[PDB]
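Encoded as structure tokens, the structure appears first; notes follow it.
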Amino acid sequence: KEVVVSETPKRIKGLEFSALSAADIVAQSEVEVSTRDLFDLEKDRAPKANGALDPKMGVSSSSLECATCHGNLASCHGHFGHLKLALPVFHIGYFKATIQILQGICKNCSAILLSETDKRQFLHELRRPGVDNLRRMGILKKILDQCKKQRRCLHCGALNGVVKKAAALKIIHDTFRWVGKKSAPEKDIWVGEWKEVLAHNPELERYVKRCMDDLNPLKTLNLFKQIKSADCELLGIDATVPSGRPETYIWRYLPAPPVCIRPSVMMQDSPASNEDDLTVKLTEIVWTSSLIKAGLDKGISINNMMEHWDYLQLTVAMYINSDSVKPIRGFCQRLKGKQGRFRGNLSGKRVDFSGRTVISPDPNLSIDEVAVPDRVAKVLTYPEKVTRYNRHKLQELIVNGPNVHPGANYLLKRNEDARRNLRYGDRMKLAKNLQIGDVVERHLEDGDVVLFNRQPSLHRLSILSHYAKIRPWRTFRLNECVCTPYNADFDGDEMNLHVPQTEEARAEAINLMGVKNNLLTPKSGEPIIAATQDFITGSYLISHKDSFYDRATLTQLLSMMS
Amino acid sequence: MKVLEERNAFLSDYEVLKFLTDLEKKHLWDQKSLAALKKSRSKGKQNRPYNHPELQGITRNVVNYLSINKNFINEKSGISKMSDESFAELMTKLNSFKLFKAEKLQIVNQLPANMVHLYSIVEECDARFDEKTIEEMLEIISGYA
Amino acid sequence: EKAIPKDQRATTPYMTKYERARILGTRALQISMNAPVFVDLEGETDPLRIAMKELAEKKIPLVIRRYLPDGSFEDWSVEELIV
Amino acid sequence: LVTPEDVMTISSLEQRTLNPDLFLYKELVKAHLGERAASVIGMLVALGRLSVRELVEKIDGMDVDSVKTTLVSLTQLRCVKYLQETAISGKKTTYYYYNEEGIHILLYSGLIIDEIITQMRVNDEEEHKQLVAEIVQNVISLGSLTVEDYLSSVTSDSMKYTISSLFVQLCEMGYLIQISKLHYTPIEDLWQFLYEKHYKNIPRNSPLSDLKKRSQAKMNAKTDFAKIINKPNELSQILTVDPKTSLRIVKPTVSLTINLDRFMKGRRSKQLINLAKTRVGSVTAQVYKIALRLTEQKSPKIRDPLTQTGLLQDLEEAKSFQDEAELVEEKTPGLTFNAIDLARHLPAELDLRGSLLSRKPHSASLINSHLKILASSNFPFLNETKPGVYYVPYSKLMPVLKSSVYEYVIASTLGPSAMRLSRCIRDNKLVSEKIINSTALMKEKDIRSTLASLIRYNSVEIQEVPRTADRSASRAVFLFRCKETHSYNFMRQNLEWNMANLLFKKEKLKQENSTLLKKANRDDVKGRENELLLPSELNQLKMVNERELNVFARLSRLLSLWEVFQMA
Amino acid sequence: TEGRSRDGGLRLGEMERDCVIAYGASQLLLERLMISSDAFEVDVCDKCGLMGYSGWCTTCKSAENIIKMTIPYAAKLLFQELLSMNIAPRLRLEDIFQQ
Amino acid sequence: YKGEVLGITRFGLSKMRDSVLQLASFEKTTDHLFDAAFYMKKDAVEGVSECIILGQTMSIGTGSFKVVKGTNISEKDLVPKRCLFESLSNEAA
Amino acid sequence: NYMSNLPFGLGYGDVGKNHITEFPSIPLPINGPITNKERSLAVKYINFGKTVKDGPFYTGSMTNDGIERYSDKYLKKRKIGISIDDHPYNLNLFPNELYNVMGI
Amino acid sequence: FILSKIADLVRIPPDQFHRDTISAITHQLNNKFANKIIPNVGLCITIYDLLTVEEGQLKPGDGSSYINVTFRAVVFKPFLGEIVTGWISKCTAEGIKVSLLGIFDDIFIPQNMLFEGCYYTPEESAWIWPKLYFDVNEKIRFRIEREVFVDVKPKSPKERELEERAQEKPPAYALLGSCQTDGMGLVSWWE
Ligand SMILES: [Mg+2]
Ligand SMILES: [Zn+2]
Ligand SMILES: [Zn+2]
Ligand SMILES: [Zn+2]
């Protein structure tokens, strides 16, 4: 046995965006959610199988098991569940995509509105080695406009016109937009058909108006499933891989998100747990799907069925992006906004090992130093690994412990997985048994590299790297010479102090953002760390032409200077 | 990880013996490993923070299988005492004997002193030759015996 | 993928600030992982300070690989890069 | 409850997303030729036009020699179309299409040999039947078979003499047409090459303008395309030569390729005769079995004369193509026959005596009477331009035949109320929620349940009726439509996907029975499967062989369903 | 968390990120924005760029192509939310080494 | 530098970048994401915004080069050694 | 609350289960009893395709020991496959790019 | 015993920068291939030597030296005509469980390819012959004909959890034997 297992470090090279085909959605999903209910009175409000909060998709607490990975909240990555929708519905995110795709082809014979030898020149042009997003969009726009112009398809000429949406979220096509003073067998067929309608209705005379080629989601899906792979590239949808078929872009399967994606809060208002908007919306969607599924086997009023089917297209709209008339927080509401997903959590977030307090002046502090309260130095720590060079020092820090400042709060043993709180455990034994791979989270000490930042962070010198100097008061003190890059004025100003936790980050901070390395603004090269008001006035008064000093005064001045 | 090519140069079953012997003498000695050391390396993970598990066993099993007497019959360990010159004086017979086959590794470590043994080591042996060239090979591969 | 040989090298013979910061960080991380040092500590226990001393004595055993935009690269040992 | 792991392994959900045109063709090539050729043809379907370098940079196989070999095998299988496009400003390179119909020779192979055995007037002889079966199997396995190879291959000269004898018959019948450039280039590219020359042929400063010069150019292009397409579709120039003191011979240098068009004419005749066998009793259905057989040999094109696939049909004055199609159908005198012409071809078995009851021996009066009842039948089987001489029309038979076949497929799929509703939705144009009641008088509950069971397919089209300017289907009631074109579309995807599923099941069973099938298909094992075999292994081989016989039987039964919807 | 009452951390926003970028401190960017904020050890399948659990692809059901890497939990959450819609952001992976 | 004056607006940023994550982090996240998914865009991870979002080392500053450690291995200890049986079995032919 | 919406013809028991059949079931009538003709059609199907695979038209292939056993010396060769270039073909049906592989 | 050249990436920790890099790389390669079986290549005993040692490169976060190395390693690969002296340790009525001295012992030899007359019994009788036989834990001799590398392992984490709660192809490299030729099976049948 003991077969070789190989690990090789890897990095993300790129992202291939696409849509999940119904095969992929079930393949990833570990359970099907079919029941509209999340809890029953008979199970005493326990999450059971096939519900919206089914455990197999995750758990909403650290004291539960997934039954998929058997992990708590801290270990489960979240697992997906799938829904089966009878009578599929349109995709709100892909609505303009569907609009443009139905423009390219004809709704009669499911053939592209392009000549089999005309746009192939532009197609071969598309394989230009240098193609940008601009080139892609321009060529696709040219193709779309050309097939918009092309009325008659070369397989069946039925005068494709406009593929606009409803005046709603319905699609209407004008079959006879470009007809006038012209006679066709299609025209005779339509005229005879609508004569048979006008022959049995006392009122449809007004209502024959409009009533053009409506394109419901089911009709388009059945039309989409008729398209050959040959003209997928012209539609801009590479069909080399599965899920490149256009029909996968119609909502058929709903990938119900993992529990960790949509957490359920505990003990909110009522002693009972409070669910969230996404879970409520998917419960309602499952309910309506079950209702429509039932309506197939009984034969309910189709006009009444059209009401429920239309609500599906309305309920999934706000589920993805609440745009139709409104506090429903959709999936695109999570991602969009200042406090959304990207701008709030992806590039910009809250950090550990950071502090913030009022700032006070300190002239006796070196310009590349910041005075840090001992109270915040006893909680802010650096994870110093024990080597052959610092083992004695770290032993002394462990003996000191978490309650006297030159000490340590945590010990992470080399062969263990959980750090040891130094509040308890006879730290003398741990200090004796320190190894050469252990990590001691020791207090912030004199000379530690910290980041120091004032908001708003206008230029890069709004954050600089200082050496820590531990002091008894409760303020972040700094030399007034370095107030100008920070734009601080000791009048209640609060500044943020960050402790870099890794050696490489620490070295980068103190070597690229250090105060001494950043005395000049990068916008012009002029000095920006220099004398402030009282320093300038005192220098001027000393160097004033009326200033004469005897030997004693001069030597005292020099001693104060140093 | 990716294996460049599965079938490299062969090994004569004395070259592997001296390779494992050199392994043992260079490091992981078995007589010293039986001896106890209370202090050890003092570095924290063994002598000079290194250890040899799952390698001592595999370098001892093969050398033990070789150090057991070759099963030509039910005194020597069998491979211990042939020198480089001892195998380097056997060319005149080993390479003048014609077998059209790289089956040499079979007779250099097993099956001397029986005619059926070579009959199995080289197939269709008697039809290829059954007249007189069937006993001097025996005598010479048993020359170390 | 093709290394520009040591005899000709187009890029600057001076260590950049980024190269210095990265070399100090890498060497300090190695020291924090109990890598042997080649300088006299004189009581220094900080990996970053030991790495700074090593850089001062020009004894950091690392080489800078400067990839060109055309995909090639040339190697500059820390000692031969001047500050 | 079914496990997500359980489905998509026994449920075949990942196959339900496969496009049938790609899926079936890829599966056929994978089962017959190989995996690399299957990848090539699948990528050719995914991207219709591509060069060899496109294969190199779009498939895992990037070697030039290997892709050369697989592509030449595909071309030899008549599964690939090529064309050499010339860029005047530099080096030119050839592109590659895929032959849609060429793979039918692979698919229809068993049916092709079944009809080559059944059709022949002389089939009682066992040796003749077996040799014609073998010769058709060889020609379809090899693509273009040559008598230059075959005559040298055969060892007996008299056996060689029958070989040259069968071929002239096979070329007259249309089963063997001289392969040429026409079987490897796209229709629209042929049309563009014929369309650009006549635009460059015009001298400047003509009194005419663009409208009429384009009219004359497209007219001349249609004429020359018709000539170049009608020369090799039917021809005997290979067989015309006759050496001195010898029997008639075909050109031995040329390559003989088994054709498909007349074979599908025969299959269509078979399906029409099967319709008659179901429609009318065997006394005159046995007569009809041959009535089409004397017109099937020279029957016209089935869907498009290839002057409709290579060009846009028409925009203004669109009826021209249908008009000229029916015009040629009426003009062609050979297709028209009289009762005297049909009396010479009737077999001895049929009597035609008790077939008629005028009031409540190959007699030319009575066959003419069957012909009158055929033309007077509700379905337009025949038309009578002049007294006594009738002809088979297709200008109006195709829509009604398509409607009948699709409608009875829907009937076999759903329940009697459902076929009744479809019949109403069809005959009654633009039915509504009350017109259904007025024209049906059935139980609305089951009517609507079957309606819902029928909305899923492309069977009936729904409409939105806006009472206000904004369009909401919930606010006001809605009406129905026919839109039969989508229905005829659906019967392609579903049936093609089902055929692909059968091929997938067969290939997967082969994949899991590879070793058993290999130990089966060995020469000394063949004919001796009950001796050198273990008990349980022999039983396993037996049951899986019955299973694949079953899958081939189901495949054969399904193959009588898609060629009909493949017409126009 | 977000508040001094709940013992929340300080937000390194877009402007501070831009300042750190302008300094050219890539490792500090990594340490502040992943290591000290949200460092999740995800399992990524090399064949299809989809996230797994317990070293199991649970889409290819093989675990042969599953590799191990550290990404922001924000990135993990955004990928899973994208999979909630019909957007599959498949990760494409290459070796750091082998030059 | 693209040949035309492209502003610093949402439309201007769609110049040649193709970085859907960077574009989303700038503005109009969902429309760009859905366009990328529909067109099946294959944007690489090269932008500093994408590198930060994915937790990768950016290629600017201290990440604009690589640190390598010389193995200090000679060439006399790398040639194959102690091999004669293959030569014997070769000359034996 | 989206739960009061129910058509009068619809019930409450039917809804809520959902799930649907694992595979939609409508037994097709094209699986009828076999005939002698259909069995022979299956047989001829079997001989075909096998004919092309036993022929040289495969192009699908993607104990290999460096030492040759004495048994493999003077042992029957497996089969001399007829190469793709070996089979005579007509030049005019084939492209110029495809000429270099055939033995001309 | 046959060599085989393998290309691999070894990671030398900064702890081991002091020892000569040849020994460091060999040590890492040993800890990766000490007694391990290479998938569908054989069983690894140790590493013979080193050939291409590229300059070690550092990822921006580890500090260890990652070295692309090619090396020759000793793999035990009998092919068709190999003779071994195995030491049987287990006897079951499906083919005797021949074993080695702890090297690798999961190889099996079926009876049908073995001597025809040898049959197993429910009453635990050694062998029946038409004139000599053998007991367990004694010398043996056989051949190697075909190699089947068990390289399939589709194990789901929940199934593994159930297995662990309750608590097969153990090897990925096995051997098969034969005694069709007289004399094989024991080394002291005569003389
Ligand atoms: Mg202020
Ligand atoms: Zn879980
Ligand atoms: Zn059309
Ligand atoms: Zn995967």
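Following Swiss-Prot, chain A residues are numbered 2-168, 175-332, 348-584, in order.
So this one's electron microscopy, 2.6 Å, going by the header.
Here the Cβ of each residue, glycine as well, is placed from N, Cα and C on the backbone.
Straight from Swiss-Prot, the features:
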- A:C67, A:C70, A:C77, A:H80: Zn(2+) 1 binding site (BINDING)
- A:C107, A:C110, A:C154: Zn(2+) 2 binding site (BINDING)
- A:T506 to I: Temperature-sensitive (MUTAGEN)
- A:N509 to Y: Temperature-sensitive (MUTAGEN)
- A:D511, A:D513, A:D515: Mg(2+) binding site (BINDING)
- A:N518 to Q: Temperature-sensitive (MUTAGEN)
Please list the recorded positions from A:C110, A:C154, A:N509 whose Cβ falls under 6 Å of any atom in ligand 3. A:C110, A:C154
Within its own chain, what residues at least 6 apart in sequence put their Cβ under 8 Å from the Cβ of A:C154 (Zn(2+) 2 binding site), listed in sequence order? A:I106, A:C107, A:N109, A:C110, A:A112, A:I113, A:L114, A:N161
Among the recorded positions listed as A:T506, A:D511, A:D513, A:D515, A:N518, the Cα nearest the Cα of A:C67 (Zn(2+) 1 binding site) belongs to A:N518
Given the recorded positions A:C77, A:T506, A:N509, A:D511, A:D513, A:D515, return the subset with CB under 6 A from an atom of ligand 1, ordered by sequence, or none if empty. A:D511, A:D513, A:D515
Between the Cα atoms of A:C77 (Zn(2+) 1 binding site) and A:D513 (Mg(2+) binding site), what distance do you get, rounded to the nearest Å? 48
Using A:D513 (Mg(2+) binding site) as the reference point, find which of the recorded positions A:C70, A:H80, A:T506 has the shortest Cα-to-Cα distance to it. A:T506
Rank aside, I only need the closest one: which of the binding-site residues A:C70, A:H80, A:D515 has its C-alpha nearest to that of A:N509 (mutagenesis position)? A:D515
Using C-alpha atoms, which one of the recorded positions A:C70, A:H80, A:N518 comes nearest to A:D511 (Mg(2+) binding site)? A:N518
Would you list the other residues of this chain near Mg(2+) - those whose C-beta lies within 8 angstroms of the C-beta centroid of A:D511, A:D513, A:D515 - in sequence order? A:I381, A:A510, A:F512, A:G514
For A:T506 (mutagenesis position), what is the secondary structure state per DSSP, taken as helix, strand or coil? helix
Select the closest residue to A:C70 (Zn(2+) 1 binding site) from the following recorded positions, measuring between CA atoms: A:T506, A:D515, A:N518. A:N518
Ranked by how many other Cβ atoms lie within 10 Å of their Cβ, the binding-site residues A:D511, A:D513, A:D515 are led by A:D515
Neighbour tally for A:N509 (mutagenesis position), based on other Cβ positions within 10 Å of its Cβ: 15
Which of A:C67, A:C70, A:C110, all binding-site residues, has a Cβ with the fewest other Cβ atoms inside 10 Å: A:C110
Would you identify the secondary structure of A:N518 (mutagenesis position) according to DSSP, in three states? strand
Calculate the distance in Å between the alpha carbons (Cα) of A:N518 (mutagenesis position) and A:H80 (Zn(2+) 1 binding site), and round it to a whole number. 38
Where A:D515 (Mg(2+) binding site) and A:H80 (Zn(2+) 1 binding site) are concerned, what is their Cα separation in Å, rounded? 46
Restricting the recorded positions A:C67, A:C77, A:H80, A:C107, A:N518 to those with Cβ under 6 angstroms from ligand 2 leaves A:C67, A:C77, A:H80
Would you mind reading off the Cα separation of A:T506 (mutagenesis position) from A:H80 (Zn(2+) 1 binding site), to the nearest angstrom? 52
Just going by other Cβ atoms within 10 Å, which of the mutagenesis positions A:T506, A:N518 has the emptiest spot? A:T506
With 8 Å as the upper Cβ-Cβ limit, not reached, which of the recorded positions A:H80, A:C110, A:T506, A:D515, A:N518 neighbour chain D? A:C110
Other than A:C107, A:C110, A:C154 themselves, what residues in this chain have Cβ atoms within 8 Å of the centroid of the Zn(2+) 2 site's Cβ atoms? A:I106, A:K108, A:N109, A:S111, A:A112, A:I113, A:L114, A:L155, A:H156, A:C157, A:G158, A:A159, A:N161
